[PDB]
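One structure is given here, and the rest of the page talks about it.
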Amino acid sequence: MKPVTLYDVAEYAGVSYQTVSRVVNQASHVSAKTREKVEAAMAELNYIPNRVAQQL
């Protein structure tokens, strides 16, 4: 599926899931501040930047 259910990142970063999956692929253009919060959360939750459902 992926290293961790991204709702976990979303929730720890305190932000609606809509942001996180968008952030992940950089939503072509997204606001920096959003990224900074997710970015912090990411490392902390043993997660790795661009882990979309592509392995299985």
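Heads up, header says this was done by solution NMR.
Just so you know, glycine gets a Cβ as well, placed from its N, Cα and C.
A mutagenesis experiment is reported in Swiss-Prot for this position, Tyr17 to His, and the note states: Broadening of specificity. Note: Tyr17 (mutagenesis position) has non-local neighbours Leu6, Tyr7, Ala10, i.e. same-chain residues 6+ apart with C-beta under 8 A of its own C-beta.
Experimental mutagenesis at this site is recorded by Swiss-Prot as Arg22 to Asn, annotated: Recognizes an operator variant. Look at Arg22 (mutagenesis position): DSSP puts it in a helix.
Annotation note: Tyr17 (mutagenesis position) sits in a helical segment as assigned by DSSP.
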